[PDB]
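Remarks on the structure that follows.
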Amino acid sequence: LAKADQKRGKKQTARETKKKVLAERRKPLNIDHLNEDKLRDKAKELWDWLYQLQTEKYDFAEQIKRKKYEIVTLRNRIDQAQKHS
Amino acid sequence: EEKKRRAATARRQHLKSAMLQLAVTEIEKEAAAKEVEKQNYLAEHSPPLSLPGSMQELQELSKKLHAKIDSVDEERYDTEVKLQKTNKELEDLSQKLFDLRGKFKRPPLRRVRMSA
Amino acid sequence: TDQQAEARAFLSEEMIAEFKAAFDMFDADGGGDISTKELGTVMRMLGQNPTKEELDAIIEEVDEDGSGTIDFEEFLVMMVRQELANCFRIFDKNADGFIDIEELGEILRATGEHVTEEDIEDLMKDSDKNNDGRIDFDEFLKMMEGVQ
Ligand SMILES: [Mg+2]
Ligand SMILES: [Mg+2]
């Protein structure tokens, strides 16, 4: 049962906390049927943001291959520091 | 009485001088490269898009844009997650090292805060 | 008073006339002083937000004669202590976090200074204290010490 209130009441606790920080930077696509050359600048605006979203990513990523490393080093710097003597 | 051992280190030092002198320049390459491995890898998940003519198509393209946008941001999320996640792990091995060895964790705290 | 010497060497023109006018916002009457109850109102006054367990301590370690001041002497002393992880990466290279006889062989062969299969197996005998055949980062900051 401790595997059904720990891992069960934490990932679900992650979901809302997940889905939530999402319906806000998510500006409802309102503009439906008005004028013609708005989309212009606009498309690349939603895009410009679009671009962003994504761009923040790789950064978000590669910064992980750095620590997945800094990690090891440490880990070993830890397995090189034991010695019961 | 091994005296001539003033040049064997000189080297080793005059030497280690070479070691670093290498990695240094090697630092800003894997970067100006990691700089391109970047934009090159980026040129396509959403390339130099274009603007059509008039009607029913723009209205749509959008849909997807916003559509995948979430498809994107989503993964952008799974990220900061598996990120802060892998962010904490390091910090839990941060504690393991100081208390046994004696290195301390004061360094990271101060600097980082402001930016993020 | 020995600290004050190196201490003044560190100070160069664009930050001796600067570490002045504000440090002064601590003194008050030609005769030598400076205070510290504005020790925190000025730290940040330069971009340093010291927590209060880092604001009660900065008050518990400094000042010991009674002058209840702090000049430009024992001052810029409390203003120095407040890439070797890089090179490890451009040397460790392969991700095993370690660096053995060959890679070093490599790097020591990846440079421009002449060396030998004899200039290599001699260096490995000085940074690997524990005795093994690699060099923990721990022993990566000790050999590489003194070098640029
Ligand atoms: Mg290796
Ligand atoms: Mg070692």
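Using the numbering of Swiss-Prot, the residues shown for chain C are 5-86, 98-163, in order.
Using the three backbone atoms N, Cα and C, a Cβ is placed for every residue, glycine included.
According to Swiss-Prot:
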type	residues	note
BINDING	C:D31, C:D33, C:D37, C:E42	Ca(2+) 1 binding site
BINDING	C:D67, C:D69, C:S71, C:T73, C:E78	Ca(2+) 2 binding site
DOMAIN	C:130-163	domain 'EF-hand 4'
MUTAGEN	C:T131 to I	Decreases calcium affinity
BINDING	C:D143, C:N145, C:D147, C:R149, C:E154	Ca(2+) 4 binding site
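Residues C:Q86 and C:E98 bracket an unmodelled region of 11 residues, and their Cα atoms lie at a distance of 18 Å. Listed binding-site residues: C:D31, C:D33, C:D147, C:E154. Those with a CB atom under 6 Å from ligand 2: C:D147, C:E154.
In this structure, the C-alpha atom of C:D143 (Ca(2+) 4 binding site) lies 19 angstrom from that of C:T131 (mutagenesis position).
If you measure from the Cα atom of C:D31 (Ca(2+) 1 binding site) to that of C:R149 (Ca(2+) 4 binding site), you get 55 Å. Annotation for C:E78 (Ca(2+) 2 binding site): spatial neighbours C:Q7, C:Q8, criterion Cβ-Cβ under 8 Å with sequence separation of six or more. Classification of C:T73 (Ca(2+) 2 binding site) by DSSP places it in coil, neither helical nor stranded. DSSP states for the domain 'EF-hand 4' (C:130-163), grouped as helix (H, G, I), strand (E, B) and coil, give 15 helix, 0 strand, 19 coil.
Distance from the CA of C:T131 (mutagenesis position) to the CA of C:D67 (Ca(2+) 2 binding site) is 56 Å. Between the CA atoms of C:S71 (Ca(2+) 2 binding site) and C:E42 (Ca(2+) 1 binding site) there is a gap of 15 Å, rounded to the nearest whole number. Taking each of the recorded positions C:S71, C:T73, C:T131, C:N145 in turn and counting other Cβ atoms within 10 Å of its Cβ gives the largest count for C:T73.
Between the binding-site residues C:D31, C:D37, C:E42, C:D67, C:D143, the minimum number of other C-beta atoms within 10 Å of a residue's C-beta occurs at C:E42. Taking the Cα atom of each, C:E154 (Ca(2+) 4 binding site) and C:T131 (mutagenesis position) are about 23 angstrom apart.
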